[PDB]
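Enquirer: Pasting a structure below so you can have a look.
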Amino acid sequence: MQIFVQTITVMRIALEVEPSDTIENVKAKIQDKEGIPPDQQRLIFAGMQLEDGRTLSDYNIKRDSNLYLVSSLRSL
Amino acid sequence: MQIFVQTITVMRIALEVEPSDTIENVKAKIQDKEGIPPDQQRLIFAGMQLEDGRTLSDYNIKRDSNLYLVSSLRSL
Amino acid sequence: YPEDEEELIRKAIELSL
Amino acid sequence: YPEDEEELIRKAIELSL
């Protein structure tokens, strides 16, 4: 008997950034720290998916801002 | 500037089970395979959270059943 | 992460139907 | 996992407000 488990895993990270960092840049920092490929990363803030070529300042992302990220992995 | 990213990660696993396995047992298999502590595991099927001392048969979980799991981790 | 966990559980319960 | 990803994105968009 084989069953399938759709595992949804929640982990909170902190990131050291400049307002001038692009979204692409942030996804690279998340890869460097957590191993999530950036093309599997969907960064979310204030009700939007964020576009790679914009900066954190473009989205008024200020310090202690709380973003979300949804990713798919094959293995942890 | 420190920001916080709430990362939600999705990964699908398959598990080799008997109808007679308890929920507790399944969470142990998921720990053994993925490293998620079983006390951080919330197994979900057909609209319910599953209770540790019940068996997969108790929930009519049949082969190719699709369960969900929600967990918190400190690190991947 | 209790408040996000309860939300995701509630979402996974929905998805399971 | 596209259909679960779209659902979770939609949920995370909600949570972000």
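Our numbering is plain: 1 for the first residue shown, then up by one each step along the chain.
Quick check of the header: X-ray crystallography, 2.3 Å.
In case you wondered, yes, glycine gets a Cβ from its N, Cα and C as well.
Got these off Swiss-Prot a minute ago, pasting:
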type	residues	note
MUTAGEN	C:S16 to D (Swiss-Prot position 270)	Strongly reduces the ubiquitin-binding activity
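In terms of burial and nearby residues, how do these features look in this structure?
Expert: Just so you know, the Cβ of C:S16 (mutagenesis position) picks up 16 other Cβ atoms within 10 Å once every protein chain is counted. DSSP classifies C:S16 (mutagenesis position) as coil under the three-state reduction.
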